[PDB]
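Here the structure is laid out as structure tokens; the discussion comes afterwards.
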Amino acid sequence: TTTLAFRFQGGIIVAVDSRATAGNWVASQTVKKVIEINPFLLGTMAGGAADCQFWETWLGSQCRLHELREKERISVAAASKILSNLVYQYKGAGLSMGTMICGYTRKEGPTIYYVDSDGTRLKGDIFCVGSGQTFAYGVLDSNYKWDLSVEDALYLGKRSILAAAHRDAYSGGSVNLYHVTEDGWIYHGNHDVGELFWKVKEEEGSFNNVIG
Amino acid sequence: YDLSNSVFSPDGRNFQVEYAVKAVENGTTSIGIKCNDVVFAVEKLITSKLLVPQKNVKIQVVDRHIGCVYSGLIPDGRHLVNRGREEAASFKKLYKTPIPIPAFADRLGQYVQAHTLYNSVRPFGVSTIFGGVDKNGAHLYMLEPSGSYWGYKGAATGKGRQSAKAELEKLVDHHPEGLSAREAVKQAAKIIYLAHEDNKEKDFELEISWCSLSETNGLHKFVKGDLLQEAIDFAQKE
Amino acid sequence: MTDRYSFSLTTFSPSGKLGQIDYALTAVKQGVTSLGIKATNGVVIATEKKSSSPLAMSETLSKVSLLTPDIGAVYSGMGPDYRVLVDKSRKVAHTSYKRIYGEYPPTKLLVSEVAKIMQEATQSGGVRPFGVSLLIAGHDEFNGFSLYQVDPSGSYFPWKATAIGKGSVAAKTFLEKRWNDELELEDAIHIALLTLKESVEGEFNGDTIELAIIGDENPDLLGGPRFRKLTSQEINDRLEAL
Amino acid sequence: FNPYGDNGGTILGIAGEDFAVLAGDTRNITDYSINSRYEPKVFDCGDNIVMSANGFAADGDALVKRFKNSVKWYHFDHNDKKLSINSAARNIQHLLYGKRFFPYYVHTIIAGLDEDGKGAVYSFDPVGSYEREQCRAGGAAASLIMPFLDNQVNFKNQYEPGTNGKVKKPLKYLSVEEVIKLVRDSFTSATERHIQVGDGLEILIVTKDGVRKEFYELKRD
Amino acid sequence: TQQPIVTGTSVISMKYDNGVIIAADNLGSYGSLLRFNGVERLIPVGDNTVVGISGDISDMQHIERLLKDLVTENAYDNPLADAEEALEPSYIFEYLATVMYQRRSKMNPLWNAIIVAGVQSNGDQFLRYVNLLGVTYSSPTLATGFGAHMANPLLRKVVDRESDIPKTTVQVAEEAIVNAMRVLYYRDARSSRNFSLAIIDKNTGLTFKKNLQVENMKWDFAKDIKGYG
Amino acid sequence: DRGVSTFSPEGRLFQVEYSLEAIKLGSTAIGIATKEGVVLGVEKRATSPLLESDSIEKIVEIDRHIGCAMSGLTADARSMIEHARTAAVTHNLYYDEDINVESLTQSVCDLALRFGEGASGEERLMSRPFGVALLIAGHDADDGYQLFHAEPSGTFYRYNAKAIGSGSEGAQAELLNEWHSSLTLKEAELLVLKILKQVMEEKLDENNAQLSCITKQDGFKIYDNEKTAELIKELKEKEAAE
Amino acid sequence: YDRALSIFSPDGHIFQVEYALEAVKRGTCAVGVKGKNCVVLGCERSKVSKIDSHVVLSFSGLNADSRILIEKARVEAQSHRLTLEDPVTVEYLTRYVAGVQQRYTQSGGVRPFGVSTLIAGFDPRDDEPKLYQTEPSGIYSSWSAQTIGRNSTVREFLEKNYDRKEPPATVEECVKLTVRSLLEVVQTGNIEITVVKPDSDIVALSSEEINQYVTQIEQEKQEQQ
Amino acid sequence: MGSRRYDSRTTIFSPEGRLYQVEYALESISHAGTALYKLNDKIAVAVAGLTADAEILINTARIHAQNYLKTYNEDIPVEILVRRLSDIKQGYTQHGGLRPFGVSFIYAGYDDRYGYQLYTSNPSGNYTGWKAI
Amino acid sequence: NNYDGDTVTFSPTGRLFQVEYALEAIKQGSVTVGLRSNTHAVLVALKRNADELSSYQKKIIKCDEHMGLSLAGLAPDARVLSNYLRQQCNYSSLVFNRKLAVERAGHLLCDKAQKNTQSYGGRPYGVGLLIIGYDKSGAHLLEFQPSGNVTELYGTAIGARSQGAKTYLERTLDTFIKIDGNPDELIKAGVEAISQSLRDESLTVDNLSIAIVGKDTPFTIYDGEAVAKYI
């Protein structure tokens, strides 16, 4: 689990892995860790899968009701604060959740909020939440700028996910990419980590320590 | 003074209870006879031949030893029987013994009387004859919409209650030493047949039940089969 | 079986009168003349007693009750209402003041509590005003000796010498005819006895009137209380010297 | 007082191109003792939906009966509209999450056909997270079956001979018979290597025609 | 509720070609003290149901009172309460299982293991098990507690699968049950020498045998054991 | 009388009939359903020319595939619309699918029938029936395009074409004479505009009449003033030509 | 207390709501005039309350019921700011007030509010003025000049002297029109004006400036004519 | 026939839009005397009509003032207390089914924001400040 | 009348006029006929529409796979009663795993109807019901009135102009009881019985609904083109 998301000129890039393990045994390698809140909002799954899915679907329903009543699309801040207020009621009951609410609105541009099960809610540019968050965050920090193209940002997300999967035993079965623009999200397919590692090693001369 | 349930008249009467008694008067004839050991008999009006025979049982059973019949608004009697079943179950749970007949009568009387204390409800439009057998012998009781109840040697209520009362008084006078069970069943059938004459131009069905020591082991059972046919033939002969 | 009587039964008339309170006052006015006189060393509360039946034991019913060891009360109006209100006042004197501050409430505060209780009956739902007027006689360390009158409307007034009942007007006139600044407890008792004898139509003995006094101290009754209800023999002895 | 227990079962759901297969062992046990040799765990809940909860027997039975009641009420309240597999999955997710703080100690697998007519298998966790998968095994023998299915269904770690591991083995269509053979072999291996696994295998197959049942014997008859 | 005080012992049961047989002892042990004797743990319901209860006996009395109340309730306004609308083993087992599961879910369980046996109205033998936690299952042979470890292996030697049920006569099943009871008295420290046995047959009906005693025991060889070396 | 749920001697509830009478005084709302969409038209009444006509919302969206129109007491319909939106969103949340139009209509009718007696053993919340009738248009994969008339009585009907409001009689007669099972969306819009012009006492303009449609492809949409004006122009040209 | 005080009549009317409207048509007149910029609220014999920094409310009818409604609206605005991190718009607040008023007309044991409300302001990050009125029945609408109050007339005058496809683009003209419309039914000079401009620019004109406006209006009337 | 004794439905409007109970209470107060309690150290109140309800309202006002003092560690402004009492009196004129209070109040209070002020309130719940009586 | 403002008031002759008005509300409804035999039970309902542009209101509601009903009068009350019956049948099937008997449902409906005729603040139901079912005792048909009176009959009819159908059923009582091998013959008998109640009307595929239950027959409803061959 790495589940990174960052902002750039073209909007928002969200990258996740798909590995779920239980007691050092890999339960699944096809886990969808991105929740489509609505055609204009995405969320990231970290911590408890059931809590994330259930409460983000509930958030999507609340956003649908808000847009029906107000005849206007809800902002990212409002949805993030609704989710945070919902979670803060259940604090101390054992809920575990770490989510990145990412959305592109006309008023606020591209926006990313981080909300945890402890009630913290903060707006930021780059976020990485997971067991292998450190490697991906380091890669992003080393190769970030508010000038990247869409293709460069997608490759940066893939590279960060690949580094996290390589250096963390609990991360990496596949890579899922999403690009959030003012007109909604675009899905950029599922890429196998095993093939991606060899492809990156062949193209870029990285991972010399690994024999291939 | 006849618009609310809990308003006294200038002479001290409650007209809603009297109107409930008037409603009871329109009901069918139901009688109960106590023997030395008890026997309950009811007349069911066959409004049309479309009704399935022996499918509209009116006599109800409480616990395994109480039998109840009622005249008036049948749903009110059913509600009262449900309340009595609840009270009997509570008593049996609390004390492990079947509820005595006087205790059951007191519970029903308290319930009916409480249904006459407020204007948010209306008094029950039924009169109930109920009885059975307990450790102290065989008991018969009659309860009215006002909540007052009494023990009787023989009781009757409904449209043809006067002829039934006259027959019961004659039977009591003619049997100072009591009656048996089968003789009581035959007398109940005869009294029902005689009291049916208040309608004449309407077919009717006779339903009989009994609850006595011996031949029923102190439990309440419906009289069905050859005994009921013998009772019907005896009633028709008279 | 539901109450469904949440609305109030006392309302304002177009002329600004409260009908139920006026009717309660009318019921009070057709009662028994009860009077109270405040003195410099005590307060006397006297009333007349009726006999429902010749076979009835009059001493089984007391028209003057002890609210606190220093506060007593008398009534004019409906007896059962007075009894229920006395029980309520006794409960309030403990559950609201004594169990918190460790002392018996002063007379004014107890009168305020009783007036609040009687006012709650004139505004809540599904009730009627109490058909009684109460005279409260008490003593407290800081306020001295006090006498109060509480009406069915819940309004209480302090009085130096007051009377209620059928002969309320004549008794009030007699009391106001000569009320000096040096009244004593025994002088107040004598004046009360004279006024009650004038108001009553006859049979003025110790078993037909009931009197109580507040003042001084009775350590002999401690087992002291300032409330003393005079016995029939003492009333007869005082009437012998009348 | 411990309100939970383990009955030691093993179930497996495989989604085909136009069919679904849900299989399970029939052994019910507790603490090295065999409660029963034939206690079915896979039930036909209606609308061509087959459900199986594994783990705590009582919680599984309660969940199955609640889901059947939900299907009945859905038919009552929506003019007998057929319940889709995704709608059933979401309803089961809500049922599981309704008692998250006192969760069912079961793992749930449901199978059917989607709105396009293809096999669909949905897997659930005890607290109510579900995902659609092609092959999913649950129980105490899941760790002994999933690698075998990955090797023999997805052809993982297999390459075309003569290419020196440059071209992966292409995926091929598998008939229902091949899925049945793979399921039987996996359950036989699980029976061989797991003490809690193996008294009889019950398989439910869902197609457009309906649901059909097959049974096979295992060791410890 | 939280811990049993007075506890029962193993209840055993099996199916034969025409019905069910269920047996249980009559001990009311108080831990290591055999405090109470002559305690009937086989409750007949109707003319076709027998309920065997093992574990806490206060809860046993509670649920037998519940069964009596259910029988009373089934007869209310039911002219066919003795012919076709009478209670069946399946209905009673479903009610008992629902009650047990509801008690478990509230963390206030009934510390019992219950075996319901009988013959259905269509002639099919019903024999099912329930306990605390609401765990239910069925088998041709059933046993609760200690008898689950010793009585079941012997009974399964006669009725091992479903197809063996039609081949088992009542005499063979009764002999197997008696032998299992003798073995349990041999090897269980909370067992008693006296027990009751109920047979439910589709043709004959309900046969109840009380005050049975374990007999034909072997103790002679114990004369040859001396010391421990 | 003198009771919210009192039966009349003829066997009807007074409050429901009075609510129907109140609805009879409302503005005209028409709905026509075809095999390629459902058109809902409403008449907007302004008590003064200074009112802004764009602030009158008598056509409300329940969900992308379900729209609603109201006639009668427009203030009472806000709670009904809120309940309908909540029910649709809840159904989508619980089943990952769009709720059927008939199911939503039944939910709305249960809400309207509720609060006098629970439809599923619940209590009451309001003390009088709703005073607004609703036309609910929608599309679902089960039956197709559906139009429902919902009344405060709790009963609903499915109509091919339905008009409600003050001019409901003549509009319904025209719908009976005009509607056939092979209409188009443009023909339905023209017919709605024609009937609205006939019913309305004032001249038909784009500032006093509003149109909306629901189709499978584009969901539920509300026409702007320019489109309504061009449709009115086309209707006038067709009337003056043929 | 749950008696249905407001129920339908045989002619399909609710008499309690109509009597609340009659109660509304008894107090001082309140006028709201909207121009190209700024909104002017005029009140006769504080009658203008700031619900938030950008919205103001005027009432006609019962004072204490209006106080209750104002408290509810202020609490709702603060809750909206706390939850959505965005100041409430005029339309949302008007909808909330109208919903409360309607809900009070369909609950047992209560009577409808005898208050008619005028809400004026500007939406956040916007410059278009917004003016709404809510009736005791719970119906709300948008206007440019309404005059909810009844003072024995003003509506006709404002209909005559408004628009012509040209709003009063200057604040001074709007204030003058409001003062003249108030003076149409007021003989003394008992007149209060509050002006609202974007960026939370809510001000109240002093009595001296209102007196100057009245004197100028009188001079204009007596000079040209 | 549960309870049809509702005394003219106290909290309803007249056909002319008036409240009968409030006007009758005003008549009762006008028939009373012509206008001595301490709410706190800085506010005093004079009562007119139905001294018992006046005492109840005065006790409620004292509790409210002491609660404000405890919460903010400052003396309550006169306007806040007057508004609270007026809202309490108005609450009985719209819901509850009970009769309205029959007390007229005259408050005189000093705060740090206005420097001596006077108010009056009636059963209708409307309170008005006055330069002089 | 002074004894008509509520259901908790008795008339001087001992009558409840609110219950009588509820009964009269049934007479203003469409005619529905029910009949049964040893093996099957059949309900035939004539539906109504608001006008030519509206559909025909449903008159048959399914309660369980072995029990159903047909209504005459206020539809919402019928919906409430049907929901209650569905809940009771589901409770019986879950707790005891036994199919609910028709007589038990009749008793439950009687009790629920009675509870609404004795307490202030409520009103009696305004719909009559014909309930058919099949259980271990065979096929059963029951008639339900809002007063709480439940009767068991071989055949009955409720609604408006119901006397013709009832007279036809009484005349042909000895015939339709023996119709056991042919469910369609029983349906034909029911259709011919309801035809006697038609007032210058013709049965169409739009205003005819036919529900049937039987031994090996789950509760099945025929409407529209399904009833083409029964006309």
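Residue numbering in chain A adheres to Swiss-Prot, whereby the residues present occupy positions 76-287 in order.
Determined by electron microscopy, 2.4 Å, according to the entry header.
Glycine too: its Cβ is placed from the backbone N, Cα and C atoms.
Sequence-distant neighbours of A:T76 (active site, nucleophile) (same chain, 6+ apart, CB under 8 A from its CB) are A:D92, A:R94, A:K108, A:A121, A:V204, A:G205, A:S206, A:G207, A:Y245, A:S246. Feature annotation from Swiss-Prot assigns active site, nucleophile to A:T76.
Its own atom aside, the Cβ of A:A124 (bortezomib binding site) has 22 Cβ atoms within 10 angstroms in the protein chains shown. A:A124 (bortezomib binding site) falls within a helical segment according to DSSP. Sequence annotations record features per position, and here Swiss-Prot assigns bortezomib binding site to A:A124.
For the mutagenesis experiment A:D126 to N, the note given by Swiss-Prot reads: In DOA3-1; decrease in activity. With a 10 A radius on its CB, A:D126 (mutagenesis position) counts 23 other CB atoms from all the protein chains.
Taking 8 Å as the upper bound (exclusive) on CB-CB distance to chain F, the recorded positions A:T76, A:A124, A:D126 give none. DSSP classifies A:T76 (active site, nucleophile) as coil under the three-state reduction.
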